[PDB]
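Enquirer: Before I ask anything, let me first share the structure, which is written out below as structure tokens.
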Amino acid sequence: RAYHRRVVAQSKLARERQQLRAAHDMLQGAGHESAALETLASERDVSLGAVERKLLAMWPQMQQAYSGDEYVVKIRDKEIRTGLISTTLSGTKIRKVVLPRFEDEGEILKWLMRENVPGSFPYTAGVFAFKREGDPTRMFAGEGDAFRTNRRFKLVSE
Amino acid sequence: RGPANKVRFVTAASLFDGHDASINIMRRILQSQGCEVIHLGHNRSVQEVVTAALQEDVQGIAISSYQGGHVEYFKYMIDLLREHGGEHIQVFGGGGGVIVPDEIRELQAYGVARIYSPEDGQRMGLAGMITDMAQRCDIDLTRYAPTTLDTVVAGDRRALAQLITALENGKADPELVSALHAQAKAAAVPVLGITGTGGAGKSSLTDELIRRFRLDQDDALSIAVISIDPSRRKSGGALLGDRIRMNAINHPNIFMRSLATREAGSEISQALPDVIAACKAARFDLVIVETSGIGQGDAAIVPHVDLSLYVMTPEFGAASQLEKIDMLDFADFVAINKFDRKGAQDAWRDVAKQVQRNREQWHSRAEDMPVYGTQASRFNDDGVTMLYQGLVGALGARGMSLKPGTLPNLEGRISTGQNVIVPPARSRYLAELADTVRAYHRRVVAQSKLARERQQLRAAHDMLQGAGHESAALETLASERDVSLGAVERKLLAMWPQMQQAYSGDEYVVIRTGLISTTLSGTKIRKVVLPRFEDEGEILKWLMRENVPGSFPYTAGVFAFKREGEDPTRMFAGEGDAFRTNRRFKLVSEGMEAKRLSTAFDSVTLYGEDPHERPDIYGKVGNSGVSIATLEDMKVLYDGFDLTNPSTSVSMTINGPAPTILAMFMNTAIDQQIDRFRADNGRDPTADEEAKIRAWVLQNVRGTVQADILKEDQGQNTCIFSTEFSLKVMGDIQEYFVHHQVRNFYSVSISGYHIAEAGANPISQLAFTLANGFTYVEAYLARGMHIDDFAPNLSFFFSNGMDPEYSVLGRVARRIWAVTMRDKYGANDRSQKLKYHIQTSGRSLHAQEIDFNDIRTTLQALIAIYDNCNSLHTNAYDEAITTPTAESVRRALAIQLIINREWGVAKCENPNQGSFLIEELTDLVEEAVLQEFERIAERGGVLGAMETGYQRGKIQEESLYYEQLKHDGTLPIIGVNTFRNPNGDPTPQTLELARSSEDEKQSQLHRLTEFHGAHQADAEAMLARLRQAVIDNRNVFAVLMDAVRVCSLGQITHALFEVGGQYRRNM
Amino acid sequence: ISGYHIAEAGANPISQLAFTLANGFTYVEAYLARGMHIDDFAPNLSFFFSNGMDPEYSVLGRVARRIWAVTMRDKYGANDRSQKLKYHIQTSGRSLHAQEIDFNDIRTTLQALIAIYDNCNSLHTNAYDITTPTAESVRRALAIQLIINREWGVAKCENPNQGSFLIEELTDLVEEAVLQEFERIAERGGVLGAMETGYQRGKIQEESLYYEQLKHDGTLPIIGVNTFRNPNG
Ligand code: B12
Ligand SMILES: Nc1nc2c(ncn2[C@@H]2O[C@H](COP(=O)(O)OP(=O)(O)O)[C@@H](O)[C@H]2O)c(=O)[nH]1
Ligand SMILES: C[C@H]1O[C@@H](n2cnc3c(N)ncnc32)[C@H](O)[C@@H]1O
Ligand SMILES: [Mg+2]
Ligand SMILES: [Mg+2]
């Protein structure tokens, strides 16, 4: 419950911060220069947590990742590429992971904190980035004495 | 490197069968492997196919039979072949799961070469079957050819057909050839040549001209037709597609042979003078020759014929082009066909003046030149008759005895067909619709940006005042955007908080509706879940693109909440006679307060024919649907069902004879209330009382009739009359509906299910269907009906498959309709609401591992209900093999019951909304559809595309692409191309089948002859009135409302044939 | 940590999820009190749930994943590998009925679907059968997964649940419902303290009776059982 209370609060901050800097750019576009707005904005940069501030910061970089036809991520000294696209008989590109199209940074942060993409805290949509290809369907066997159960094991797992 | 000999095939679909999807992909492989294929299209009787194969002298016959009655059909064919010198011709067949293993062994034992099961297709592959089929027919037919002319001259038409195969292959003896030409010279018979540009209408005009010859001379003329089509030297074989257009050649005095050019360039067979001479010697009264699509500077037909006819369309570009056309210099007659096209009038004046110049007849009038404006697509066109009158006079002088005609010896050169379905002014209507939608979305973006900025400003304004430093400069920019926002958009955001309070409580006050369903855990599941956005930009964007169910643009559904008792379930039904089906109705609608019936008719009724004793027909009676032939049958069908009851709706799936069937239904509904009155008062109603009853029934009667003819040409192939005539009568029905305020019945179910099952992917299905629907709209607008008068009578029908796009198919169709109907056509709320029926994909189910089909049918049923459909049909597990059994229909009916009652997520009515995947897919599909609108629009609209066969072309392409993959493996199908059974048997034991009883067939025959005897006096009189209704161009349906009381289905259909014409197949 | 038997015994999805997470957290507290480090036993803990027809089952997995991840991070300060709750889902066998055994494949399909949608780690599918697990019966069960994973279109997307207004609202509701049940167990002396009183056993028994009641009552429709029965038997 404490975690959720924070999501609400940090979202309100992230929202207000955007709304201020948005109005600041719109005032300068008309001629009026009021830096009083910027003072309230910078005031909320500190109010936002360290973790939350970096979440919104990596959001545009996050979008570019899940946009292409592949997903490049370098582990160790090499790399691990994963396909993002499966194409239908109609020729439609079905992305493996579909990202939101919010403009409100309040909604972005709220979504990133409550339901991030699969493979990211709090792992609501899954603990792994992408599903395994291929299967851990175990081979179950157990009847009679140890001899009979063994043979079944050896037979099935041949 | 094709076959050893010249291998020829005749391909077709069985009598009253529309299933061409199978046979079409076979004639494609046949053609590619190097076989000449004489394709006859769908709906062909044994008498037709055999006559064709015998005149073409082919080695093989390929038939698809999916309607059942295939055992009787093929037996008849085998018998008829042996009787008339075609025993050496091999017959191949296929019907998927319909033809069970036992029937295959029986038919193959009878004489059939090979019938392929779905399991055969899996083992052998698509190419494997055709390779096997071709290698069998790889035989030299020249051995059966006559060595002397004795047989041919005597009148033997089979010997003639074989002598041609000898002459064409150059295996005829030189002394025989010269002897043939010698007698051909003394024969002195006229040879009419018909040439012209590709697709101008050479075949269609030829057929019509022949019909004129038959009507004028009482079929006293023996006509020989030699049609030539270009052969692609790459493959080896060709697609001889001229015979498919010929409807008037079915008669003993008519003979037709299809020749391939067998050269990449020349538009004539290298043996054409030999073939012509062969026909001359066979004592034919006239020989007609059609060339292939020739260039402008081609005229190779001239030296081989006695008279030449150049066929063209009004589209030839500049008038200066006519000086380049070599054929205008030699042609004795010029036919400007397709005179219904734009610019036909001016086209005639250019060609007339050009022919006048070429002949140097300055002392003659340009209007007197032998240039004719014809419209072969139009039944009994006066233009074509004018051309015929000219040809007769010319053939008369050239030594051809003929009786004084019985036709209207009219005057003029130009057709007077002034009918138009869609005015050329509105030609790009589909393109305009695409713009309308895209324009709407552009506004959503703009208004959202404004609504967002407006909020951001006033938000910052309140935050500045909270700190002290105030700047009213912000408010000036805010108020600036209050005006920028539209009136409609401003009120949308204004009502948002009030909207939230409505869907928040336990009830919805308007009338009260419950919002909450509580789970076993005690969780409140709201019927409609609203978004929790803070950004007013997102709120407006959502309110404009996907409002709650029951609000524009009705993306999430046209109604606020789903029906309380009346579930969307509506099960397709029909088997045996009207009595048996009436039991199946009671079975499906058992335990349901709301009676939602769905009727399927047998192939004989679907083609407007009465049941008859001939094995062609008899075997199909009562199979694959209920056999309905008279009004008395229709009455029995719905006995016990109050049709005028508010909670009872009947959906009858019928296309070609739809107006006739509809009249039967209406009469049934009316007669029910007359009977109900007669019981509640113990007396017949007075003439005034009956008038009130009859009028009331028409207003309140609730149901649906499919009748979509635009999809018949494209998809289902149930169009029997001419395409234009069907659309004419379809409008008559809607006009009748408006006059009598029939506001509860859907005059047409604009469908795509059939287009989809033919092979079309979800995008194609949705696009084509919406396009067809919009075509009807444009058609009725040009016809002078208020948009709010017929738009609420339009029902839709779609198919749900496994493809991702099917998940959002319905919601896309709802938005495209709502937006266009509002912005473009300016219709009211009731019109903007697209209501549709969804049926699970039948082609997605298989004959192998039939238990798996329930899994697929479940998933398809789920996304249908999620996406808030209005009506749902569920397919049985034995879908591939038979019509649903009693046990089979319950498993199908349970799928809906389980999802609707047991399934948890389903307790919410908008579960799709919000989903990132759904919203993205919705946007993608929508735009994909719009782009397809534009493709059709640049082909002249839906009608213009159908003229080219664009839809049929694309559907068949997609069907092949799918099928190539299903056998391939690239597209996994569990239990079919992967995860096969270790046993290897698809339904190993004997499954129960839904066929019709012998007694049931004899019942229908006896009921019919009894009905006929009852109205024997008024029968001929009524039919005469019906034809006069078409001639005098009155309302056809209005007469049908009386006709179905004294006439049978077949009687009416054949009567209309004499005055409405027959459908011309389109490959 | 399993909860298959708890649900199969009659517990509704909220009770099942709550009790199971509670049991899991009990093991954590138990291991910690032996002076052990959290990152040494947490990543290995596996979970085992049941999927039925109830609405809550649709978001059962995602709720279990968040409650674990948040608590393991904030409360116990464990690492990334520990915050990841992996679980196996097996379709509800209780919902499978003797009458009209062909209908069970329909229910098992729907249950298998929401399991895969909600990105489970392991799935077992129940047969349509009563009798012994025939090799034919196990193929129909095994085909359900194959069809959804290979043929089904929506399944080509790995997060189709995300964004859905219904899913997000249900996720929030279930989560809080579980938290409240934590508090009920906590004021009974924890999981062990409750077991001493037979609280869990008591509540499972009550819910089982309530279900079995509405079923007989005709209030909870079961196709082929209390409604749409076999016309012959
Ligand atoms: C697609 C389809 C349609 C489409 C047709 C589209 C078209 N333009 O062809 C539509 C939706 C229009 C349709 C309508 C109807 N249909 Co339908 N349709 C089907 C369906 C789903 C598949 C048939 C198909 O096209 N298969 C694709 C082919 C390529 O594959 P296959 O059949 O497995 O064939 C393989 C081999 O056998 C081989 N083979 C097959 N034919 C041939 C031919 C040759 C020459 C060769 C060499 C090989 C060969 O090739 C394939 C290799 O893999 C079937 C059910 C099913 N799944 O079998 C019902 C089905 C055939 N239809 C049926 C019915 C009843 C109808 C209707 C009459 C319903 C009604 N009362 O209105 C209508 C009217 C049809 C008409 N107008 O005449 C019933 C038949 C009942 C019976 N005979 O006992 C079926 C079985 C469905 C059912 N269970 O009720 N239909
Ligand atoms: N609009 C229009 N179409 C026609 C007319 N006559 C024939 N057609 C169509 O044109 C197409 C080709 O006809 P076809 O006879 O095969 O021409 P051919 O290939 O040159 O012999 C078909 O779709 C016909 O229905 C006509 O008078 N008007
Ligand atoms: C064309 C589609 O129509 C359906 N269909 C055809 N005939 C019947 C019938 N008598 N009963 C039920 N469904 C039928 C099948 O689902 C098929 O795939
Ligand atoms: Mg032609
Ligand atoms: Mg031609």
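Throughout, chain B uses Swiss-Prot numbering, with the displayed residues spanning 21-530, 537-1093 in order.
The deposited model was determined using X-ray crystallography, 3.3 Å.
Every residue gets a Cβ built from N, Cα and C, even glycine.
From Swiss-Prot, for reference:
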- B:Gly219, B:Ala220, B:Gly221, B:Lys222, B:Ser223, B:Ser224, B:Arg265, B:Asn357, B:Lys358, B:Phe359, B:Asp360, B:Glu973, B:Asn1092: GTP binding site (BINDING)
- B:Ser223, B:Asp262, B:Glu310: Mg(2+) 1 binding site (BINDING)
- B:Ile248, B:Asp249, B:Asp262, B:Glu310, B:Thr311: Mg(2+) 2 binding site (BINDING)
- B:26-156: domain 'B12-binding' (DOMAIN)
- B:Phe598 to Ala: Switches the substrate specificity and enhances the catalytic efficiency of the isovaleryl-CoA mutase over the native isobutyryl-CoA mutase activity about 4000-fold. Is even more susceptible to inactivation than wild-type during turnover (MUTAGEN)
Enquirer: Tell me the residue counts in helix, strand and coil for the domain 'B12-binding' (B:26-156), as DSSP assigns them.
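Expert: Computed counts for the domain 'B12-binding' (B:26-156) are 65 helix, 23 strand, 43 coil.
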Enquirer: Please name the residue among the binding-site residues B:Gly219, B:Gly221 whose C-beta has the most neighbouring C-beta atoms within 10 angstroms.
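Expert: The largest 10 Å Cβ neighbour count belongs to B:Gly221.
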Enquirer: Hey, for the Mg(2+) 1 site built from B:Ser223, B:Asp262, B:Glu310, who else sits with CB inside 8 A of the CB center?
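Expert: Neighbours found: B:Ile214, B:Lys222, B:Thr226, B:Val245, B:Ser247, B:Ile248, B:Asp249, B:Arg263, B:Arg265, B:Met266.
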Enquirer: Please list, in sequence order, those binding-site residues from B:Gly219, B:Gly221, B:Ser223, B:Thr311, B:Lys358, B:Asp360 with the Cβ less than 6 Å from ligand 2.
Expert: B:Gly219, B:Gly221, B:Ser223, B:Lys358, B:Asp360
Enquirer: Given the binding-site residues B:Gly219, B:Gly221, B:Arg265, B:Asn1092, which lie within 10 A of B:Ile248 (Mg(2+) 2 binding site) by CA-CA distance?
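Expert: Cα filter at 10 Å returns nothing.
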Enquirer: Take the Cβ of B:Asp360 (GTP binding site) and count every other Cβ within 10 Å, whichever protein chain it belongs to.
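Expert: The Cβ of B:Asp360 (GTP binding site) has 21 Cβ neighbours within 10 Å.
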Enquirer: B:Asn1092 (GTP binding site): which of the recorded positions B:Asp249, B:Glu310, B:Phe598 is the nearest Cα neighbour?
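Expert: The smallest Cα gap between B:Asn1092 (GTP binding site) and any of the recorded positions is with B:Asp249.
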Enquirer: Consider only the binding-site residues B:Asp262, B:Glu310, B:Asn1092: which of them have a Cβ under 6 Å from an atom of ligand 5? Write none if no residue does.
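Expert: Near ligand 5, sequence order: B:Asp262, B:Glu310.
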Enquirer: Between B:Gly219 (GTP binding site) and B:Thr311 (Mg(2+) 2 binding site), how many Å separate their Cα atoms?
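Expert: On Cα coordinates alone, these residues lie 11 Å apart.
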Enquirer: Report the recorded positions (B:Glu310, B:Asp360, B:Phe598) that meet this criterion: Cβ distance to the nearest atom of ligand 3 under 6 Å. Use sequence order and write none if nothing qualifies.
Expert: B:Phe598
Enquirer: Looking at Cβ-Cβ distances, which residues of the chain lie under 8 angstroms from B:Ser223 (GTP binding site) while being 6 or more apart from it?
Expert: B:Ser247, B:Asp262, B:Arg265, B:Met266, B:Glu310
Enquirer: Checking your reading of the structure: which of the recorded positions B:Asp249, B:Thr311, B:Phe598 lie inside a 10 Å Cα sphere centred on B:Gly221 (GTP binding site)?
Expert: none
Enquirer: Hey, does DSSP put B:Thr311 (Mg(2+) 2 binding site) in a helix, a strand, or just coil?
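Expert: DSSP call for B:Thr311 (Mg(2+) 2 binding site): coil, neither helix nor strand.
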Enquirer: State which of the following binding-site residues has the fewest other Cβ atoms within 10 Å around its Cβ: B:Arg265, B:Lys358.
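Expert: If we count Cβ atoms within 10 Å for the binding-site residues B:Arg265, B:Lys358, the smallest count is at B:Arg265.
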Enquirer: Nearest to B:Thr311 (Mg(2+) 2 binding site) in three-dimensional space, by Cα, is which of the recorded positions B:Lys358, B:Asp360, B:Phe598?
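Expert: Smallest Cα separation from B:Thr311 (Mg(2+) 2 binding site) among B:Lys358, B:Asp360, B:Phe598: B:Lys358.
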Enquirer: So if I draw a 10 Å sphere around the Cβ of B:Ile248 (Mg(2+) 2 binding site), how many other Cβ atoms end up inside it?
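Expert: Excluding its own Cβ, B:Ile248 (Mg(2+) 2 binding site) sees 28 Cβ atoms within 10 Å.
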Enquirer: Suppose the Mg(2+) 2 site is B:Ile248, B:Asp249, B:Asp262, B:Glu310, B:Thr311. Which further residues of the same chain have a Cβ inside 8 angstroms of that site's Cβ centroid?
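Expert: Residues close to the Mg(2+) 2 site, other than B:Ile248, B:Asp249, B:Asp262, B:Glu310, B:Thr311: B:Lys222, B:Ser223, B:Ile246, B:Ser247, B:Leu260, B:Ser278, B:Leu279, B:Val309, B:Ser312.
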Enquirer: Quick one: of the recorded positions B:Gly219, B:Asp262, B:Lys358, B:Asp360, B:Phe598, flag those whose CB is under 6 Å from ligand 4, and say none if nothing qualifies.
Expert: B:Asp262
Enquirer: Which number gives the other C-beta atoms within 10 angstroms of the C-beta of B:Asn1092 (GTP binding site), all protein chains shown included?
Expert: 20
